[PDB]
Amino acid sequence: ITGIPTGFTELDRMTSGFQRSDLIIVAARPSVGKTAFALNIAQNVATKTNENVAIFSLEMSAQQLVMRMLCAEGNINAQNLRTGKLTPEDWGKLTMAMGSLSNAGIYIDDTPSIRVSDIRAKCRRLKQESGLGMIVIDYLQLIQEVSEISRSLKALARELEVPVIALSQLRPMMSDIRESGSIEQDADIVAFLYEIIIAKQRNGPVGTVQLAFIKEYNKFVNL
Amino acid sequence: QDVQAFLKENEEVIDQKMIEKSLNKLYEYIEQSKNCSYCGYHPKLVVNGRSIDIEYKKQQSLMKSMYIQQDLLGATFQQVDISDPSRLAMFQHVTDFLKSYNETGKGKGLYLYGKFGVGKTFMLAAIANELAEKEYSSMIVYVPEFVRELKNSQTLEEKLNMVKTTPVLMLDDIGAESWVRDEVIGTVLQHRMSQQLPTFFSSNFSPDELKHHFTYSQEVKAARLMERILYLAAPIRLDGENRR
Amino acid sequence: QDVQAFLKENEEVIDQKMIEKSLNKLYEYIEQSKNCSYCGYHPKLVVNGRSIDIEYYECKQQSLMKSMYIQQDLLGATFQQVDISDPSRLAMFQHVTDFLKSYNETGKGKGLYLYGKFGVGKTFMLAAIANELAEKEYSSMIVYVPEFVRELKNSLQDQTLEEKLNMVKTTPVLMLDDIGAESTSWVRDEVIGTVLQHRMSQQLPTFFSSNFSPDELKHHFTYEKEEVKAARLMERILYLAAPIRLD
């Protein structure tokens, strides 16, 4: 928080951000997960201060991803909220799911197998269409032919005057996003998911940190 | 919500924290197919140390008996004669509980102990049709024919998942072949006392005898196998004339 | 059962984390005897800071014997008081007599390993070697292990208890206790590194019996360049003791 917030408070007394203009890539593992990380980098940042956001969910329809953060803001995902009529009970903690995620400003996404000149013409009228605090783009291994995308993703944080995010689906270290990309000369802060191995910057702080998980509500935990 | 149900289901076995540690397991457990395709295995929870793992009339129908002859399992109660303390000191623990059987509150089974031939298994196969008036997946088994093919190997990772925490287990006979049975039934009888469950017994010998016969060496692993079988109930006599 | 009720009663306040952290404790809690054969204590859960512990609530050699950090109400067990229907208690019977014999002043021999569950009493079994090495003019001392970290981090104003261990290291049959989930990590290269050298500067036999196993006691103290510093000073503990097997 310098800044329009990063992710965690021990991760906002670590590196410090998000600040003015940064290309980011959180090279996220298969098998383990990358779902709730989005439900804990851009879930509460829209629903508190008027530096609003947007969500790129490319390959899947944006609407299947809306069973992920409402079932993680209203803590209701075990009766269940992904298939129809609940038992006369789980209509309990609904007042926390959408009761904050509509008084902010977000554009969720699933527009075609995109190149990147979209978010250049789109972000010339979405900087002027939204409110802007972060710009959450899909993982760096689909948009096309993979390496070129990251190179022109550095400048994107420098146009709308807000830091821009684009994860990845390749241990995990900086030489596996390499067996499918370029990145190093471009993105100058590479976090991860096993463990958010933020092992890159000039600001100072870089550390070894994983967090606990619940997966009945998809919740992150810091201490 | 599923977690709540499971938690209280096995709260006798689980250490609150153990539940949250094995959360991934228990959640993956419920999320996957609770059934199989041979009807070849089904998932069941097991407590391993500090972690919980996942191992694989119109009254006799959906039942699933193991290693038994096909049509011998038909027995009633009017037809069962009522004689000595073989049948006049037993219908006092049987009938106090009929239409009143819970899970989430341990029930009393029985241990039919005595002779060689009188009536070992006619008070575990008759009541299996009181567990057919309501219809449970009530198990009926020969334990002489159980420590043989499961010594074998092929398939062996999970062979006793229907001989642990089924709603009913009418165990019949153990009279053949520090034993090959202390990480086997001695931990099978562990899940019959912390996931809220009762069991049913009948055999050839008796409690005194079986303790003096199990597991021998040059180790009280012979006198721990049988109070895992003298806990939920108190054993009573069987007496009368021979039946052959 | 009460714990279950309370847990769900205040599960909105308690949460799950602490539960998953203290999982081992809560699981060990339910797994052990909730009652006692005196009906002498029973286990109950207690919240200590951020961790949940398990406390028990109640259901020729005396001026020679002066054991530090422990009482004299703990040293009163023999071996003819010890039963044998279990597969643990006789191991000790055969062990120590063969060490009444291979040592005729200076021996540099072996040791014993009682490690595992919580019920045997590994200080009453040790309060027996301590019991009858004092009919003689000699000893087999018993001092607790966490007490070398209970009154030994506040008082490092030089000496203090760098100078009362000086003579507790001139008794042959000295026995070491609860190393494992009882003792944080400043001590091992200043005390329990310098514990097993000056006795072995002339070579002798020392003892180790706690609760956490051999291929595990090397690991319980990195609280790699951390596991290896837990593989040198301890290469004089597994180099000086032979295991007993809780079957």
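Numbering, chain A: per Swiss-Prot, residues 183-326, 338-363, 374-397, 413-441 in sequence.
Positions of Cβ are set from backbone N, Cα and C atoms, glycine also.
These features come from Swiss-Prot:
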- A:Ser213, A:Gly215, A:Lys216, A:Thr217, A:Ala218, A:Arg250, A:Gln362, A:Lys418, A:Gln419, A:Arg420: ATP binding site (BINDING)
- A:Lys216 to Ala: Loss of helicase activity, reduced ATPase activity, still forms homohexamers, ATPase not activated by DnaG primase, still interacts with DnaG, almost complete loss of ssDNA-binding (MUTAGEN)
- A:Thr217 to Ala: Loss of helicase and ATPase activity, still interacts with DnaG, complete loss of ssDNA-binding. No longer forms a complex with DNA clamp loader subunit tau (MUTAGEN)
- A:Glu241 to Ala: Loss of helicase activity, reduced ATPase activity, ATPase partially activated by DnaG primase, 4-fold decreased ssDNA-binding (MUTAGEN)
- A:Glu241: active site, nucleophile (ACT_SITE)
- A:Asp320 to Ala or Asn: Loss of helicase and ATPase activity, still interacts with DnaG, 4- to 15-fold decreased ssDNA-binding (MUTAGEN)
- A:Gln362 to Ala: Partial loss of helicase and ATPase activities, ATPase and helicase partially activated by DnaG primase, wild-type ss- and dsDNA binding (MUTAGEN)
- A:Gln362 to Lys: Partial loss of helicase and ATPase activities, still forms homohexamers, ATPase and helicase not activated by DnaG primase, still interacts with DnaG, binds ss- and dsDNA in absence of nucleotide and less well in presence of nucleotide (MUTAGEN)
- A:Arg381, A:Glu382, A:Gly384: ssDNA binding site (BINDING)
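Projection of Swiss-Prot feature records onto the structure.
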residue  : record               : Cβ contacts under 8 Å, 6 or more apart
A:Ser213 : ATP binding site     : none
A:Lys216 : mutagenesis position : A:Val208, A:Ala210, A:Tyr321, A:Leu360, A:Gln362, A:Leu396
A:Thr217 : mutagenesis position : A:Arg250, A:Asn436
A:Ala218 : ATP binding site     : A:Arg250, A:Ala254, A:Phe431, A:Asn436, A:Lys437, A:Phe438
A:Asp320 : mutagenesis position : A:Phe238, A:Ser239, A:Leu240, A:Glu241, A:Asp291, A:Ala359, A:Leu360
A:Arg381 : ssDNA binding site   : A:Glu387
A:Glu382 : ssDNA binding site   : A:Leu363
A:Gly384 : ssDNA binding site   : A:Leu322, A:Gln323, A:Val339, A:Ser340, A:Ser343, A:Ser361
A:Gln419 : ATP binding site     : A:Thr197, A:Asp391, A:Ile392
Beyond the site residues A:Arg381, A:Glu382, A:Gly384: chain residues whose C-beta lies within 8 Å of the centroid, for ssDNA = A:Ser340, A:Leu363, A:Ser378, A:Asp379, A:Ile380, A:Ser383, A:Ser385, A:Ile386
A:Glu241 (mutagenesis position): tally of other CB atoms within 10 A of its CB = 10
Using a 10 Å radius on the Cβ of A:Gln362 (mutagenesis position), the other Cβ atoms enclosed count 15
